[PDB]
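Heads up: the structure comes next, in structure tokens.
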Amino acid sequence: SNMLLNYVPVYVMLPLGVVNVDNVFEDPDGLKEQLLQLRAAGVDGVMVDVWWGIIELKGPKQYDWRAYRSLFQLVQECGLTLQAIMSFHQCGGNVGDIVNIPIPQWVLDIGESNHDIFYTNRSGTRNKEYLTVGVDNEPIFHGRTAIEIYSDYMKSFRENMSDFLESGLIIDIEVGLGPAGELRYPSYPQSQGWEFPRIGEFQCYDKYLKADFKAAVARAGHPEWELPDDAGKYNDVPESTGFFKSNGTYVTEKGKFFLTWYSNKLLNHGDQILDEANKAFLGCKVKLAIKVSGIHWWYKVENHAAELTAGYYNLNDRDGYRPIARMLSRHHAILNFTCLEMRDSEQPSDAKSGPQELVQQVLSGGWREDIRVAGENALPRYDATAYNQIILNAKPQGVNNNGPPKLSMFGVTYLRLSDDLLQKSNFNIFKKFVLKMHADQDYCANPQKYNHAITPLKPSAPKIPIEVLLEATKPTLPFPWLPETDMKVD
Ligand SMILES: OC[C@H]1O[C@H](O[C@H]2[C@H](O)C[C@@H](O)O[C@@H]2CO)[C@H](O)[C@@H](O)[C@@H]1O
Ligand SMILES: OC[C@H]1O[C@H](O[C@H]2[C@H](O)C[C@H](O)O[C@@H]2CO)[C@H](O)[C@@H](O)[C@@H]1O
């Protein structure tokens, strides 16, 4: 079989704020000259936040889709496809966030009087960037639950954008499930003083999560068990805590129990909302996708602290990503792994960082459960080094000259299209990165040629019970990676 079968598409995130808080598409002319450069480079499509807080600003079910319609139209004129994020989170407190976009005021307003709608840490600090899982099903938002708000929103988006959908502009709907749109707890909030190699904190202290946890321990036989109180603070290192030190609480019956409870809330949160998404886009030619954060720090210690606090119950003897993938399988969704570029040696030694190993684990787990895997770079990079790492992850075993590769990612969405990227030398490198993703082929407008035809979304398969999800915690050996890509940019 031909070469084109090796092709891996490349998408480019649009600038934050392209449609501003006031629901105004700010500078079409400018964007337009940018997009035209991307089309010339061979870029397949672009990715954009569809901010909940801009759209449903005025009041419940007061959507204004107008400015996004304009943007989508301009994208379509430029010959590019589009990845749309249902961004139900706030823009501002995370790395790179240059614009502030909060969640809806009417929701914020409720929170002034029910503070427990937000994620809360042990100290009682409310993080307003995303509604707590604790309220997925509480009918406190003027009669709706949070999951109903998201579901209504996606329905609305589907009806109002049906022409773009039916025209094949939109290729994938990325469903936002937490801060930065990722399925995770906001355990490393810059806005609270968290700093890089920092362990982060559990975020289950809001009233609803807490009561749920209390009732669950009581049913387990230990009504007396309580939420972790020996985990430390944002910037600790694990050895310095009772929870994460060796032989600490995390390996006790109660730590295990808490941990399982805490990581299960996410799996469940993701599964219920994807259920709604599936129903909203049923029949549309689009794939659904979720975003999983790459938390590589502490990966190389037995306690995987940062992962744990973010809600990924991953250890050396318990695969805590594979279960997410198996959950995605019923929805036929793509796991978008948000960190792909980093090399272990680029990390401060004191972080016990295992970015490359984390990647192999996560993509292997995906491929093993037979779902599609995509990903992004976590930080801005312009060098061949970044690029050649993303290319290797894309096709871990190199190109197949006589057939499709045995392993390949479904797509990669590069981190942001800025002036910097478009500067002459930077851009020249980019163009090569694009070319090698495409396996040296020219940009290929019909994805069916490279075995990416899109079909109408089917209904999810049936609910997989938690037990079964949790079987996927059995560790497996990763697939073998080459050491260097066979398609270097350099
Ligand atoms: O949730 C946002 C991102 O968080 C992590 O990115 C970190 C970098 O890996 C290292 C350092 O600069 O801090 C960043 C977080 O503030 C994660 O790696 C990404 O996948 C997430 O998108
Ligand atoms: O515009 C998409 C997403 O970008 C930022 O979050 C990114 C992160 O900076 C890079 C990493 O590869 O993935 C995260 C999610 O894509 C913004 O913070 C986030 O709010 C925005 O939705």
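We number chain A the same way Swiss-Prot does; the residues here are 6-495, in that order.
Even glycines carry a Cβ here, placed using N, Cα and C.
The Cβ neighbour count for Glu187 (mutagenesis position), using a 10 Å radius over every protein chain in view, is 23. DSSP classifies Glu187 (mutagenesis position) as strand under the three-state reduction. Per Swiss-Prot, active site, proton donor is recorded for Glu187.
Under DSSP, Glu381 (active site, proton acceptor) is assigned to a strand (E or B) in the three-state scheme. In the structure as shown, the Cβ atom of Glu381 (active site, proton acceptor) sits within 10 Å of 22 other Cβ atoms. What Swiss-Prot lists as active site, proton acceptor is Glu381.
Under the DSSP three-state reduction, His301 (substrate binding site) is assigned to coil, being neither helix nor strand. In sequence order, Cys344, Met347, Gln352, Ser358, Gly359, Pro360, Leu363 constitute the residues six or more apart from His301 (substrate binding site) in its chain with CB-CB distances below 8 Å. According to Swiss-Prot, the feature substrate binding site maps to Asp54, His94, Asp102, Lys296, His301, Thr343, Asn382, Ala383, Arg421.
The mutagenesis experiment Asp102 to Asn or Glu is recorded by Swiss-Prot, whose note states: Loss of activity. Sequence-distant neighbours of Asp102 (mutagenesis position) (same chain, 6+ apart, CB under 8 A from its CB) are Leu21, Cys96.
As a published mutagenesis entry, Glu187 to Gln or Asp appears in Swiss-Prot alongside the note: Loss of activity.
The annotation that Swiss-Prot gives for the mutagenesis experiment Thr343 to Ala reads: Reduces activity 1700-fold. Around the Cβ of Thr343 (mutagenesis position), a 10 Å sphere holds 21 further Cβ atoms from the protein chains shown.
In Swiss-Prot, the entry for mutagenesis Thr343 to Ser states: Reduces activity 360-fold. The structure shown retains the original residue. DSSP classifies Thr343 (mutagenesis position) as coil under the three-state reduction.
Among the mutagenesis entries in Swiss-Prot is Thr343 to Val, noted as: Reduces activity 16-fold.
Here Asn382 (substrate binding site) comes close to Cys344, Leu345, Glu346, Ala391, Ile395, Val417, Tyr419, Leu420: these same-chain residues lie at least six apart in sequence, with C-beta atoms under 8 angstroms from its C-beta. Proximity to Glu381 (active site, proton acceptor), defined by a C-alpha to C-alpha distance within 10 angstroms, is shown by the following recorded positions from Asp54, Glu187, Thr343: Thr343.
Among the recorded positions listed (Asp102, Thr343, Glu381, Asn382, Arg421), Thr343 have a CB atom closer than 6 Å to some atom of ligand 1, in sequence order.
In this structure, the recorded positions that sit close to ligand 2, with a C-beta under 6 angstroms from any of its atoms, are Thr343, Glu381, chosen from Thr343, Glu381, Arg421.
Taking the Cβ of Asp54 (substrate binding site) as centre and 10 Å as the limit, one finds 23 other Cβ atoms among all the protein chains shown.
For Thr343 (mutagenesis position), the nearest of the recorded positions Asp54, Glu187, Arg421 in terms of C-alpha separation is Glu187. For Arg421 (substrate binding site), the count of additional Cβ atoms within 10 Å of its Cβ stands at 18 [all protein chains shown]. Separation of the C-alpha atoms of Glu187 (mutagenesis position) and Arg421 (substrate binding site): 17 Å, rounded to the nearest whole number.
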